[PDB]
Amino acid sequence: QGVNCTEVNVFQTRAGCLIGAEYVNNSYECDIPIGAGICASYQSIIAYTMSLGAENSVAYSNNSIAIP
Amino acid sequence: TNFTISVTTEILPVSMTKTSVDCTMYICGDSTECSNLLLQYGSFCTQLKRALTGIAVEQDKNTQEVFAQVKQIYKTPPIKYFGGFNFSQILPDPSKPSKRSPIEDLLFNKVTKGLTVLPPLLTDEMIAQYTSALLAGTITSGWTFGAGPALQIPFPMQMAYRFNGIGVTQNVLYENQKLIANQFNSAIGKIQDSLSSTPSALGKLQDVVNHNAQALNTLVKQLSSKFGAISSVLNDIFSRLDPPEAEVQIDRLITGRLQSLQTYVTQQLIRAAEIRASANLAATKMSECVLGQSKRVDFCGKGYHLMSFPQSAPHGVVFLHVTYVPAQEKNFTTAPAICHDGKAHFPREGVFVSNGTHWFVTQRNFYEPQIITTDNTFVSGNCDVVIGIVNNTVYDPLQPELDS
Amino acid sequence: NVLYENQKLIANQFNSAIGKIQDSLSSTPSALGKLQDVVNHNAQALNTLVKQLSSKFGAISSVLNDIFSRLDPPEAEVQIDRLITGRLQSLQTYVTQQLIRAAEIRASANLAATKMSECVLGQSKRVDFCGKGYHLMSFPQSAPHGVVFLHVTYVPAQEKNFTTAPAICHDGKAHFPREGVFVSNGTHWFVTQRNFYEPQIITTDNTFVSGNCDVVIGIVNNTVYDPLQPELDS
Ligand SMILES: *[C@@H]1O[C@H](CO)[C@@H](O[C@@H]2O[C@H](CO)[C@@H](O)[C@H](O)[C@H]2NC(C)=O)[C@H](O)[C@H]1NC(C)=O
Ligand SMILES: *[C@@H]1O[C@H](CO)[C@@H](O[C@@H]2O[C@H](CO)[C@@H](O)[C@H](O)[C@H]2NC(C)=O)[C@H](O)[C@H]1NC(C)=O
Ligand SMILES: *[C@@H]1O[C@H](CO)[C@@H](O[C@@H]2O[C@H](CO)[C@@H](O)[C@H](O)[C@H]2NC(C)=O)[C@H](O)[C@H]1NC(C)=O
Ligand SMILES: *[C@@H]1O[C@H](CO)[C@@H](O[C@@H]2O[C@H](CO)[C@@H](O)[C@H](O)[C@H]2NC(C)=O)[C@H](O)[C@H]1NC(C)=O
Ligand SMILES: *[C@@H]1O[C@H](CO)[C@@H](O[C@@H]2O[C@H](CO)[C@@H](O)[C@H](O)[C@H]2NC(C)=O)[C@H](O)[C@H]1NC(C)=O
Ligand SMILES: *[C@@H]1O[C@H](CO)[C@@H](O[C@@H]2O[C@H](CO)[C@@H](O)[C@H](O)[C@H]2NC(C)=O)[C@H](O)[C@H]1NC(C)=O
Ligand SMILES: *[C@@H]1O[C@H](CO)[C@@H](O)[C@H](O)[C@H]1NC(C)=O
Ligand SMILES: *[C@@H]1O[C@H](CO)[C@@H](O)[C@H](O)[C@H]1NC(C)=O
Ligand SMILES: *[C@@H]1O[C@H](CO)[C@@H](O)[C@H](O)[C@H]1NC(C)=O
């Protein structure tokens, strides 16, 4: 936490570098929170950006309605 | 006879900066003998570490439950047209690389050893994205996204539903839609100028930050306290005094530091409980004021509540309460009932209104005089039971159908 | 009316949901995780209180009888005083922690009391206060050092696209729905509620007239059915 490992699978984050876990570009649901926009999870252990949710862009119109 | 659209701001804190306290090197430093003597004090540092981790995860849970209210991220449509209404102040600016609204950017700009500042799980970026998704859901789907799946609705339809929820008919919406849009834009600009020109509008978050900083500074300064010892430096006592007593001096210094740490932990726990209560209140306001229309008075702003726009704040949340304020009252004459052929007529949803000569019916929240007919009135009882009944006739819409 | 239309379907859906969530409660230990964490905190407090008796507090022994029978009384009084004040500080720390936990538990109990006053003894119109979606009702249950409410909620599904209009201009007059909304399937306009699809013929019983149709924006032209003319034709 806050200790830069350049003067001590390496991924440098804002809180600190993570050793032993590889960074993945793809984003999934987090399991073990870490902080500073990153967290680790087990699937080997990997780290990825948080998945806020499924993207759903609703079509908006001033004359269209949706009735359940 | 007139209405005013007013925008009010409510600031509620969410959490604080997460702090981790290392007992061993703060109380005794790098001295091995002091650490060995501290090992005979029990599990005080372990208990404090457990309490601090519990406070940190409590703050994380509060931040998750106040911001991540929906599991679906909604994106604004490419066309930013809502019948003349303006929302660029609350929508994120694509020009800014931070993906934050100008109101959010101004709000962020207006807010400024053994202790490690643990960063929060949710930083500014995904909190701003959550607020943008919630704004898109409440500007496109209304309150339906908070009630299950997203049900698209036009903005005038949502506004008409919201004013129908507070007992105002939708006829006045179509007659003065441009007036409503202009009043909303003027109120948004006025509240933006007011928040830009008022440094004291962020008093709660600034006070919380100042209290945390003062607590950290006080804990730092307690290391220089002698606590009745010969000196405040452990190494000076070790290299200048006999051990037989020097161990008593070390014990006195470490129990003074432990008492100061206990005071800090109690203060942090009290502050965390207060902030948890404030975050529960903020979550209730997010669930009620923003995700729907609340009929509660004074809960979501002054007067009748229409909607609330959430914005991202540093260690807090700011609600843009847009409300309905009646204005320009006019004197009028009432009547308990209308006596027609020995029958008493009462309004179904409005009240009898008179300007001095004729008698009409109008809503409680707006002056909309209509002809007194049998469709909007019901008959229950005769005229001698009520007190102060006036004499007037009731127009029958069915009568001209068979008159000719 | 839709409740009486498909009452058997509603009952079957409710029974299936109740059975599914009853099966899911056994396989999900995270539901009672808050109560388990409270019990674990209680056990941790007891363990800390037990372990505090093993602390020497800078002395030579953790037993005061050993100090009394082992060390000279003129300074054994000071040693016993030091042990007394150390254990007193530990007890004060435990008391403050218990008081903070009591404040948190009292706040949670007040919140639960408010929830059972709102959406157990009656129907609450609050959105997502005690259940996701349009909350219908809740079923209170008893738990060890906790309370579980089986919240039943109304969730709309199977949305359909439709074309809507602010009003209907008929005979130079604008007609607004009293409680529903005007929808169009492509050729005809119908009125239905905002939470279900029940199309109906545009009739003056559920619509009111307020002004003409040249002041509104986005209106369409359609006739309005009134049964008075067919009643008076024959
Ligand atoms: C109700 O108040 C609004 C303003 O609060 C009035 O709108 C103004 O109307 C005058 C003339 O009609 C214009 O010169 C102003 O520019 C309008 N103000 C705004 C902010 O647009 C409105 O006329 C009032 N209605 C009644 C019936 O008195
Ligand atoms: C909505 O409000 C924004 C901000 O007030 C308007 O943007 C301004 O537009 C004028 C001229 O159109 C410029 O002189 C200002 O510099 C703009 N301000 C900012 C902050 O960009 C915008 O025109 C309004 N209307 C719409 C439809 O967006
Ligand atoms: C009270 O309101 C009624 C309705 O507007 C007024 O009656 C109209 O008054 C105007 C001008 O005085 C006349 O041109 C209309 O012919 C009247 N209508 C009818 C049906 O007769 C009435 O004058 C108002 N009373 C006061 C004291 O202002
Ligand atoms: C309003 O109408 C009522 C009923 O037509 C009037 O009440 C009558 O008053 C007279 C004398 O005041 C009595 O002899 C009748 O017995 C009353 N009838 C009833 C049904 O009460 C009343 O006077 C009228 N008010 C005004 C101001 O003209
Ligand atoms: C919209 O709905 C209406 C009523 O549900 C449809 O009108 C009916 O269409 C069927 C199909 O041919 C006819 O058999 C009926 O006689 C029609 N009823 C009336 C009262 O005209 C209409 O076709 C639907 N429109 C679309 C585009 O599906
Ligand atoms: C909807 O109905 C209105 C009124 O029936 C139409 O307005 C008239 O349109 C005709 C020709 O389109 C003109 O000659 C009249 O002068 C209009 N009257 C008024 C009061 O505006 C309107 O055009 C209709 N809309 C559509 C799309 O046909
Ligand atoms: C750690 O140090 C390296 C070089 O010493 C530097 O490039 C890097 O930015 C540092 N990491 C952080 C988070 O500052
Ligand atoms: C409604 O949308 C149409 C485009 O589909 C546009 O031409 C029209 O101007 C819009 N009306 C309002 C009041 O924004
Ligand atoms: C309604 O239409 C829009 C675009 O026209 C589409 O995105 C949406 O999926 C449609 N709704 C349904 C239920 O298919």
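Following Swiss-Prot, chain C residues are numbered 914-1147, in order.
Structure method, as recorded: electron microscopy, 6.2 Å.
Using N, Cα and C of the backbone, Cβ positions are placed for all residues, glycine too.
Record features (Swiss-Prot):
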| type | residues | note |
| --- | --- | --- |
| VARIANT | C:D950 to N | In strain: Delta/B.1.617.2, Mu/B.1.621 |
| VARIANT | C:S982 to A | In strain: Alpha/B.1.1.7 |
| VARIANT | C:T1027 to I | In strain: Gamma/P.1 |
| VARIANT | C:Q1071 to H | In strain: Kappa/B.1.617.1 |
| VARIANT | C:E1092 to K | In strain: Theta/P.3 |
| VARIANT | C:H1101 to Y | In strain: Theta/P.3 |
| VARIANT | C:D1118 to H | In strain: Alpha/B.1.1.7 |
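In the three-state DSSP assignment, the secondary structure recorded for C:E1092 (variant position) is coil. A coil conformation is recorded for C:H1101 (variant position) in the three-state DSSP classification, outside any helix or strand. On its own chain, C:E1092 (variant position) has C:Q1106, C:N1119 as residues at least 6 apart in sequence with a Cβ closer than 8 Å to its own Cβ. There are 13 other CB atoms within 10 A of the CB of C:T1027 (variant position), with all protein chains counted. In terms of C-alpha distance, the listed variant positions C:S982, C:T1027, C:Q1071, C:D1118 place C:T1027 closest to C:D950 (variant position). For the pair C:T1027 (variant position) and C:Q1071 (variant position), the C-alpha distance works out to 34 angstrom. In sequence order, the variant positions near chain A, meaning those of C:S982, C:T1027, C:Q1071 whose CB lies under 8 Å from a CB of that chain, are C:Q1071. Of all the variant positions listed here (C:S982, C:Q1071, C:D1118), C:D1118 has the Cα closest to the Cα of C:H1101 (variant position). The CA atom of C:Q1071 (variant position) is located 29 Å away from the CA atom of C:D1118 (variant position). Around C:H1101 (variant position), a 10 Å sphere centred on its CB holds 11 further CB atoms from the protein chains shown.
With respect to their backbone Cα atoms, C:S982 (variant position) and C:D1118 (variant position) stand 99 Å from each other.
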